[PDB]
Amino acid sequence: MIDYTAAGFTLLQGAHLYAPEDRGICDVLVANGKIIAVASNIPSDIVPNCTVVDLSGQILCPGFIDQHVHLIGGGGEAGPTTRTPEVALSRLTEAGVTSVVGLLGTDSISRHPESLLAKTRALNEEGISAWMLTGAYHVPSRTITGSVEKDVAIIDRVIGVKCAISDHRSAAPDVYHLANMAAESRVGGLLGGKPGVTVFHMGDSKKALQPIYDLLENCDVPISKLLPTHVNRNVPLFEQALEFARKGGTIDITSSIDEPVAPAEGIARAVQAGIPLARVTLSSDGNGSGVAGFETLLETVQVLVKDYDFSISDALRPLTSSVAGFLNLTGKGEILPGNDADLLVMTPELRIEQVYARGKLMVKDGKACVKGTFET
Amino acid sequence: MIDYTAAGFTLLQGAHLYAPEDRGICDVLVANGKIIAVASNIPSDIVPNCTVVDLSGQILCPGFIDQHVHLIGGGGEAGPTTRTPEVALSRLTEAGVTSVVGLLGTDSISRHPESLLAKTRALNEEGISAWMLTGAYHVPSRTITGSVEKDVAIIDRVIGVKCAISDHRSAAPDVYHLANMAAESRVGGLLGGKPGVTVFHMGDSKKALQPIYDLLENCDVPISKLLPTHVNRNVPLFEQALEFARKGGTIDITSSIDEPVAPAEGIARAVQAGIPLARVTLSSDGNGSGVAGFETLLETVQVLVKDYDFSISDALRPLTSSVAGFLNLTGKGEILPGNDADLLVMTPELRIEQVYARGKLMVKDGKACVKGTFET
Amino acid sequence: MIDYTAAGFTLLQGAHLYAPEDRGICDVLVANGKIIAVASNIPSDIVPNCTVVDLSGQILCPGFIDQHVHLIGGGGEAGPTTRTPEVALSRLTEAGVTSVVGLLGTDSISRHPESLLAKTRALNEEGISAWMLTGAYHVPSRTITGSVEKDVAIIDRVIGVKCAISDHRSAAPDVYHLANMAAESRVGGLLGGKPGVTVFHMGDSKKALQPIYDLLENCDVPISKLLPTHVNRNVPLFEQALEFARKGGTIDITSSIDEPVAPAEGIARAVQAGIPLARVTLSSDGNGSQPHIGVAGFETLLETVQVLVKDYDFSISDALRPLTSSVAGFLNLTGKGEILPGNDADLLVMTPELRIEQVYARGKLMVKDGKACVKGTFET
Amino acid sequence: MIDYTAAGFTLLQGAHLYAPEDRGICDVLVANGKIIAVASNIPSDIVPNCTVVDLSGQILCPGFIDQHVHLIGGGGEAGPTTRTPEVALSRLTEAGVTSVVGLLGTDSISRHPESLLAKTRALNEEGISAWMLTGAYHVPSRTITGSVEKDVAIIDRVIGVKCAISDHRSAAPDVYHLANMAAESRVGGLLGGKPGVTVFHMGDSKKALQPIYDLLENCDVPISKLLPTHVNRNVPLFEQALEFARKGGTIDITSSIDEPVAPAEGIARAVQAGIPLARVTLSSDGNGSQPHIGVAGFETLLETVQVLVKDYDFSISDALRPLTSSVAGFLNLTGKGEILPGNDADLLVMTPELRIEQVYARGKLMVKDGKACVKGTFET
Ligand SMILES: [Cl-]
Ligand SMILES: [Cl-]
Ligand SMILES: [Cl-]
Ligand SMILES: [Cl-]
Ligand SMILES: [Cl-]
Ligand SMILES: [Cl-]
Ligand SMILES: [Mg+2]
Ligand SMILES: [Mg+2]
Ligand code: NA
Ligand code: NA
Ligand SMILES: [Zn+2]
Ligand SMILES: [Zn+2]
Ligand SMILES: [Zn+2]
Ligand SMILES: [Zn+2]
Ligand SMILES: [Zn+2]
Ligand SMILES: [Zn+2]
Ligand SMILES: [Zn+2]
Ligand SMILES: [Zn+2]
């Protein structure tokens, strides 16, 4: 018998597929970590050495893309005992996260972009998909190569730059500094084939988004590259964010911020305000500092469907297609032929059962079956 | 018989000469790459070992000076596969270009001033005349010696600095940065004997020339050193450029931009607006990124004469005397004794037949007869 | 009618397979740029929407790996007019090259690692597989990040460092500098998952391999990381290179140097000296300047294979090693140089007389009927 | 009446020509600063608007090339009052100098390469031909761009590097530093189209040429790029210099050092040692300090020529070599040091007893009746 095991053929059968678009009962054929066919009634024997998975009665959807994770650990605002630990592979996978964007925050003294890059690469070797943002709250940014533009252009895993504004922990950046940094990210992305975004950690200053508007007034970076995050942290800020989105920007809601605007609520409000889901993303801020977890992501989807009247498809957008679109994550956020085989298998009540990353089974019966090198 | 071949005597006979000024049927005597006599009926035997060229029925004019060429290649805005190739000698010559100013654009990460300088020097060794601008779209400028002023002052082939404004690919420069950069170019030019200009790649921002006006308000660089290019890229910008020119500035129209203001049209408009041709230049933006060619230069002259009622002399100004004047290109842009023997021989319909660079035959029957070292 | 095209199922049937190991007639099935099965008589219907290719009467082998190419151009030793142009995709592919390592030479003033990296990435995007070496002839190395160790560790496409020794164009490096550079590449390789090698452009100094020996005496970089290149440039050097190989080193023969030691001849002499083919590699030094001045091409690669088989008593299988498996092994090029399930679908289809017919790179047809059917973005 | 003046047609007629090769009576025609014909009996009417000069009874030879001049001034070894002033154009031209190489000495604190480059360019503008060396006595070299290699490659007027060895004013350079500096100049020369030489100011240490030999042992720079200067400063050094020359090196004798080995004497001894004149050069070390303290002048250049012919049995043709053809050859000074069609019109008109009458630089009359008729912008 010929050995075709190198293909890793996997047929996911009979689940109710949400691509996120509802596709009804539809099958998914995978080979080499890629989605090679998406159709009803794919023959269990279409390909050899095929692992057939009966997903009857289950739900199938794209894996989550969490664009705001402190991969190497964060914290440190109350001294060194508050530096959090690096993230564990299984914590991500059990949470349904198959793609991540790592970043740094307040501390860029004991935290380094080179370290973040190494962890990013470890995660990719481990089976998931990971990118990072150069910089940290500090402006001017602390980079790997000496320039934001050069980092985004030449460090493969770097997709944009991080910063903090309107926050008591900011570097008190002026418009010129912010604009130049964003412009550099933009240009570096073009060169490197990266989205070249600028992510803004928002604080509670009354100024809110003003720095972003000033920046817009002082440069030609498209508004589509400017991402304010933690927008639900305060009402007045949230309200500004809706306008920002109405103007063409994309806003990022933090699943780990419960009050004063809860995540689901935030997403619900956006839609009420007439903002298309494509301009609304949800991130966890996981692994920050207590120690932020990833459970709030799935919880958010559940709540949206359960308590807010969102369809399953719509509820998924902000964690899947909306993210992939904002970051130009080719091959992610959608179940289509040619895309990466990053999928979630859930109960009808939206409880995760299985997770596939790049076609590999990572979670089974809701428990990780692939663990990081040093996990216990 | 005595050998006088070292003189390279060449007598160009009987053509209708446009210096660009119309000189009627007039001859041109060349020696050692220089124009040594310009008169009617120069005796075919005035000098020995003389190559006599019968230009009866043909047109004779100065070679083109294209001040905006991506000599080493450009592009790269859609990833690395979009980096264009370096320019080929014959592409320039066949297009009637005998003098070039090379520059960099968006990408100053994988493109370097030292590389540009080497190509500039190769072209000079090859037979034409080439200069360059330090910097690139990026501001603050990336230079060879660490300072714009020092580059313009001490790198022989460097004549000014390049930058980008009002463009989604700019570095979001502030007035101080732009003004200081221009001031440095200005000062460096005085010291080095260079025009010390500042060239502005214009984008489509509604702000248009504002940065230039701000700059003027914040420094004492003469307006005659500030060159906005791509002025025909947008109407509103174009309209501002005419005012700028009316105020004493010189504006550069791109022959490779067809809409919304075509090159010829642009030049025609300028004259309608009462701007002297001396303050209007035309450049190709050749070798940029598809892959920009040089055919539009001559096409522009043809169209101006053919469809716009310009005399041959006037049509030539923006590619010859106007450029030479703006850049203080001593010995270029005009057929006069003492000037360099850079000439074009054309049909009455303005089709190029022969090209001479520094007195050497480069193109014959419209085809290059001198090719770069690695040309096929 | 279910659409399975995303898989890019391709079945190469009936050729005589050299993996490079001789496997006789055997089929190869490809999906998504990967070799998914290698066996005789694979059913044509085994997979849906499958492009079946009849290679009966032909030869199927791994694509070549050229570890020494001046991707962005080189030259410049006789002034700026001698700076060669960047390499065209089609010249590589039509020459059988599916994997390449780019590097710089004498000129590191008008040439920069950042430029080279961009070029490497373009080639990858166009369909082939490309890596590069940091540094250039100049020592201390001119790098991207400020340290050789750092470049190797953090720049994904960098796999080692380049240098020049025993040559009139060298930077007169001393042992310390050389050792330090070599150890940094080694360590950056470990951290980054790269081979972390040091490539030594050899010149004609009478000192030949001496600097390498001195280096080994002054550090602990494994001999398996030190690659002398252009070893066939002179007899005494060549002969020293055989000794070095006997001691556990790997030697790189330049296909474009035909005297005084021809490439096939050098390879045969290495074999006659007791060196296993795994320690002998062949590279082109393509795209550098060739004295009227020209650009060195890549045809000598395939010609060396032809010559070995025709005139030096080599089996096809062995003749292929120095361009395929030996290189991948030396550079730890995972998934390259061997036709095995799981490896990348980088294959050459040739006639029985070893002339290229088709070339597949990462499962994509790049050459058909001996002509590039896939070309660089701006290819002329 | 057609105007042909732009050509600057000039015809030097009837002199006895030393190209430096003896050519007997022969005419030289000039156009645009170039020599366009060299022959006997060139017709006076051959070209229009021609300035015909009757040089009957006179001598015509190439203009001198002084490769060692402190253009911006030097000195400073006895405090700031000993810093000499910049060189005046007229002092160079009246001394027969049409091509010069500027350099720095002991002081690289109050003296900078950027200053020197500006001065070099001024001289070019004024009508002569000037180049310079980067660095100074200090090693590591203090450069314009940050690297010796880079300066030589990219600064048009830089053609090599200067250093000091075996001298109480040296920077105590070790072999590595010296070798590295030398190899960078070499390589920058290749890229830039410069000779890429290294000039060694020699002192009186007993070590003499040792550092050069050590350098050769530690690198691959060709011996033809290493120029020891001031070789006649001491006997033992001079004698070592003869050996070095015998081995293929070129040696530079200083015209301003009259003991213990006089310049003509040193030149004659070089010849007597079997060294071809092509490997012997003479330079002034002009504009440095001369101990009451003064500025060293350039008259010793012509005097050495006079002395060789009068007292050392030299032909005029040979006596000229070390100031013309040997220098141009050593520095690859294209178009200089020889009267041949195509070369620059840099000529000296002298009496039969070798006293300067006229000087043409790039075809321009700079000296007439022995007096500068062309002077520096601010000349006093
Ligand atoms: Cl705050
Ligand atoms: Cl882990
Ligand atoms: Cl724009
Ligand atoms: Cl070319
Ligand atoms: Cl290509
Ligand atoms: Cl003066
Ligand atoms: Mg065997
Ligand atoms: Mg003789
Ligand atoms: Na690896
Ligand atoms: Na030269
Ligand atoms: Zn934050
Ligand atoms: Zn955070
Ligand atoms: Zn532009
Ligand atoms: Zn441009
Ligand atoms: Zn080499
Ligand atoms: Zn090479
Ligand atoms: Zn000295
Ligand atoms: Zn001196």
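Note that chain D carries Swiss-Prot numbering, so the residues on display, from first to last, are 1-291, 301-389.
Header lists the method as X-ray crystallography, 1.6 Å.
Keep in mind that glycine also has a Cβ here, set from the backbone N, Cα and C atoms.
There are 28 other CB atoms within 10 A of the CB of D:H68 (Zn(2+) 1 binding site), with all protein chains counted. The Zn(2+) 1 binding site annotation in Swiss-Prot covers D:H68, D:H70, D:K162, D:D285.
Secondary structure from DSSP puts D:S289 (substrate binding site) in a beta strand. The annotation substrate binding site is assigned in Swiss-Prot to D:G75, D:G76, D:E77, D:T106, D:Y137, D:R169, D:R233, D:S289.
According to Swiss-Prot, the experimentally introduced change D:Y137 to A or F is described as follows: Reduces activity 1000-fold. Counting every protein chain shown, 23 other Cβ atoms lie within 10 Å of the Cβ of D:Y137 (mutagenesis position).
Positions annotated as Zn(2+) 2 binding site by Swiss-Prot: D:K162, D:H201, D:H230. Here the Cβ of D:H201 (Zn(2+) 2 binding site) has 25 other Cβ atoms within 10 Å, regardless of which shown protein chain they belong to.
Long-range neighbours of D:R169 (mutagenesis position) (same chain, six or more residues apart, CB within less than 8 Å of its CB): D:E77, D:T106, D:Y137, D:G203. Quoting Swiss-Prot on the mutagenesis of D:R169 to K: Reduces activity 1000-fold.
In Swiss-Prot, a mutagenesis experiment is listed as D:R169 to M, annotated with the note Loss of activity.
The DSSP secondary structure for D:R233 (mutagenesis position) is helix. What Swiss-Prot says about the mutagenesis result for D:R233 to K is this: Reduces activity 1000-fold.
The Cβ of D:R233 (mutagenesis position) lies under 8 Å from the Cβ of D:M202, D:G203, D:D204, D:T254, D:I257, D:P260, D:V261, each on the same chain and at least six residues away in sequence. Swiss-Prot documents D:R233 to M as a published mutagenesis change and attaches the note Loss of activity.
One mutagenesis experiment named in Swiss-Prot is D:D285 to A, and its note says Reduces activity 100000-fold. Around the Cβ of D:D285 (mutagenesis position), 24 further Cβ atoms fall within 10 Å across all displayed protein chains.
Per Swiss-Prot, active site, proton acceptor is recorded for D:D285.
Using a 10 angstroms CA-CA radius around D:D285 (mutagenesis position), the binding-site residues that qualify from D:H68, D:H70, D:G75 are D:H68, D:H70.
Cα spacing between D:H70 (Zn(2+) 1 binding site) and D:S289 (substrate binding site): 10 Å, rounded to the nearest whole number. Sequence-ordered, the extra residues of this chain that approach the Zn(2+) 1 site, with Cβ no more than 8 Å from the Cβ center of D:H68, D:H70, D:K162, D:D285, are D:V69, D:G74, D:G102, D:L103, D:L104, D:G105, D:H201, D:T229, D:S283, D:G286, D:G288. Between the CA atoms of D:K162 (Zn(2+) 1 binding site) and D:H230 (Zn(2+) 2 binding site) there is a gap of 13 Å, rounded to the nearest whole number. For the recorded Zn(2+) 2 site, residues D:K162, D:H201, D:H230 set the reference point as the centre of their Cβ atoms, and the other residues of that chain within 8 Å of it by Cβ are D:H68, D:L103, D:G105, D:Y137, D:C163, D:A164, D:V199, D:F200, D:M202, D:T229. The two recorded residues, D:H201 (Zn(2+) 2 binding site) and D:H68 (Zn(2+) 1 binding site), have Cα atoms 10 Å apart.
D:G76 (substrate binding site) is surrounded by 20 other CB atoms, counting those within 10 A of its CB over all protein chains shown. Note: D:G75 (substrate binding site) has non-local neighbours D:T82, D:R83, D:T84, D:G105, D:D107, D:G288, D:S289, D:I302, i.e. same-chain residues 6+ apart with C-beta under 8 A of its own C-beta. Set side by side, the binding-site residues D:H70, D:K162 differ in how many other CB atoms lie within 10 angstroms of their CB, and the most is found at D:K162. Of the recorded residues, D:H68 (Zn(2+) 1 binding site) and D:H230 (Zn(2+) 2 binding site) place their C-alpha atoms 10 Å from one another.
A simple Cβ count within 10 Å picks out one of the binding-site residues D:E77, D:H230 as the most packed, and that one is D:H230. Residue pairs drawn from D:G75, D:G76, D:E77, D:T106, D:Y137, D:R169, D:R233, D:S289, the listed substrate binders, are separated by up to 20 Å at the Cα level.
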